[PDB]
Each structure stands twice: as C-alpha cells, then as structure tokens.
Amino acid sequence: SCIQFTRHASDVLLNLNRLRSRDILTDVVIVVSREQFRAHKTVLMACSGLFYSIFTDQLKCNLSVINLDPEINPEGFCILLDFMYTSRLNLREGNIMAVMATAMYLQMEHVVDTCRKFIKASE
Amino acid sequence: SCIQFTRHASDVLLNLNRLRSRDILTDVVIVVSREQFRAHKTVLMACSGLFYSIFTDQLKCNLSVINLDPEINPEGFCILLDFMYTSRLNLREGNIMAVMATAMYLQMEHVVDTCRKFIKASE
Amino acid sequence: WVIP
Amino acid sequence: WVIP
Ligand SMILES: N#Cc1cnn2c(Nc3ccc4c(c3)CC(=O)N4)cc(Cl)nc12
Ligand SMILES: N#Cc1cnn2c(Nc3ccc4c(c3)CC(=O)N4)cc(Cl)nc12
Ligand SMILES: [Cl-]
Ligand SMILES: [Cl-]
C-alpha cells in the first residue's frame, strides 16, 4: 500500500554526484595509468560487476587504492565514472572503442549493449 | 550530446538498498530510543537536510554513532529510512503523525508535503 | 507522488 | 537509452 516519489532516485544520485565533486566521504582512489579518480565504494559496486566483486572481497574491501589493468584508458574510465554518478553517457565517435572496452572490463552490461548497437549502425 | 539510461538511478538505489540489507559498507548506526539502524552516511546526507548538516560537520562526520532526539518515534524513522533507500513511503492512518513529525525533524520536505496533503484531505 |  |  506504499506511495512512491518518482524523482527520489534521480535526486539521490544528483546528491551523490555533488558529494563526489566536493570530495566528501570518498573512500577509494581508482588508479588508471598516470591518472587518479576518487569515488565512493558503494556507488562503484552499485554500477559495476567488477567493483561489486572487488569490494565484497574480505581483503580488497579495506583497500584505499585500486589499480586497474594498464590496458584501461583513463578517458574511457572518466566517461564511465561520470555515467555511474549521473546516468549520462558522453558517447562519441572518437571515444566509443575505449568506452566499450572499459565497460566490458568494468562489467557494465547496459553500456556494452548500446556501444555494440552504435558500432553496428556505423558498419 | 550525452545519451541517458532512464533506469540507471533506480538501479543504483536498488543496489544501495541491497548493500544496506547485507550490512555491507554501512558506516553509521542511528540510535532512536531503544532501537538501532545501520546506514550509509552518503545516502542519509543525500535524502535529509538534517544528516547533510550533521555529516558535513568537521567533528560529527567521523562519528560511528548518532543519537536522535528522544521525541523521535523508531517506527517513523524506520519508514523514512526505507523511503530513503527505495523511493517508497509506507504512509498509513496509524503512522502518518509520527512519519510527518520525523520528516520535519529530518528535513525531508517532499515527505512533509505529502503528509500535509493527506491530513488536509481527512479533515 | 504516485501509486507504484 | 534516450536523448535527455
Ligand atoms: N549488496 C549489494 C550489491 C551492491 N552492488 N550490487 C550489484 N552490483 C552489480 C553487479 C553486476 C553488475 C552491475 C552491478 C551492473 C552490471 O552490468 N553488472 C549486484 C548485486 Cl546482485 N548486489 C549488489
Ligand atoms: N555534496 C553534497 C550533498 C549531499 N547531500 N546534499 C544535499 N542533501 C539534502 C539537503 C537538504 C534536503 C535534502 C537533501 C532533502 C530535503 O528535503 N532537504 C543537498 C546539497 Cl545542496 N548537497 C548535498
Ligand atoms: Cl551499465
Ligand atoms: Cl523527501
């Protein structure tokens, strides 16, 4: 018999992104080659099969620094991290291959799906 | 020029609620009289003007336990905490006064609004 | 607010 | 996916 507030989930996500911008309560640094990205472990797990696996691990859950595979592109990670916190994906011709490869690695199936459909339309 | 995934914010919130149920990465206990509620500080701040004020405070941000005013009803808090993590509000005749008073204290303006409209319709 |  |  509950009532539901339609915009609630979007409002929560907007405030989680505000916390990320102000660096409030961030508990991990993701290292992608020469670049560093601060984030909230809970948001990373909620969006990515890879981070969900990492942060449920009894040893890795306590790490303050996570280093990604050297093949991962920092811009691709940046675009996906922005997507995690906003639902918006900055998908462009010049970055689509890097975004799709990063999404496959991060296990972000909905992003992988769309990257596939956008590449298929161009061939 | 971004594309947007409509269900992303709802999917994030559903996984944050799954983390709460499994007690993963919860970093605070909210004490309401004889009852205890584990939660994520980031979600509490994102939903409540009161917790936003508390956890941006340079001293209170590091507390593992927060005690609420003894006038706060545990059931009212429980209903609001469930709302924070799901967008669903279990608003009933028997709990509406407690829910509205707790929402005013927590500074959850959209919940206060609706409680007011539901009470006005019954008078 | 809606009936879900 | 949509055009926001
Ligand atoms: N507790 C918990 C919890 C926190 N996060 N999380 C999940 N995170 C996830 C796992 C796999 C994938 C994605 C997100 C996006 C995607 O494409 N795959 C799943 C579950 Cl079943 N549970 C949880
Ligand atoms: N950074 C940050 C950040 C984290 N959370 N948060 C806000 N949380 C909030 C503040 C007031 C109210 C509500 C939520 C619901 C309501 O009725 N009032 C606001 C801002 Cl402006 N910023 C942030
Ligand atoms: Cl995804
Ligand atoms: Cl609210």
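Heads up, chain B uses Swiss-Prot numbers, so what you see runs 7-129.
How was it done? The header gives X-ray crystallography, 1.9 Å.
Cβ coordinates come from backbone N, Cα and C, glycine included.
In the three-state DSSP scheme, B:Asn21 (mutagenesis position) is classed as helix. Note on B:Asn21 (mutagenesis position): other Cβ atoms within 10 Å of its Cβ, all shown chains, come to 16. Under the heading of mutagenesis, Swiss-Prot lists B:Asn21 to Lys and annotates it as follows: Abolishes interaction with NCOR2 and HDAC2, no effect on interaction with CTBP1 and transcriptional autoinhibition; when associated with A-116 and 376-Q--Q-379.
Annotated domain 'BTB' per Swiss-Prot: B:32-99, in sequence order. Helix, strand and coil content of the domain 'BTB' (B:32-99), in residues and according to DSSP, is 30 helix, 15 strand, 23 coil.
The annotation that Swiss-Prot gives for the mutagenesis experiment B:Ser59 to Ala reads: Abolished ubiquitination by the SCF(FBXL17) complex. Long-range Cβ contacts of B:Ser59 (mutagenesis position) within its own chain (separation 6+, distance under 8 Å): B:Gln113.
Over all protein chains present, the Cβ of B:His116 (mutagenesis position) has 16 other Cβ atoms lying within 10 Å. For the mutagenesis result B:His116 to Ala, the note given in Swiss-Prot is Abolishes interaction with NCOR2 and HDAC2, no effect on interaction with CTBP1 and transcriptional autoinhibition; when associated with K-21 and 376-Q--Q-379.
Ligand 1 lies under 6 Å from the Cβ of B:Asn21, out of the mutagenesis positions B:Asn21, B:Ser59, B:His116.
Selection of the mutagenesis positions B:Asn21, B:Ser59, B:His116 by a Cβ distance under 6 Å from ligand 4 yields, in sequence order, B:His116. In this entry, B:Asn21, B:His116 stand out among the mutagenesis positions B:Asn21, B:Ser59, B:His116 as having a C-beta under 8 A from a C-beta of chain A.
Each residue contributes its Cα atom, and for B:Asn21 (mutagenesis position) and B:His116 (mutagenesis position) these two points are 23 Å apart.
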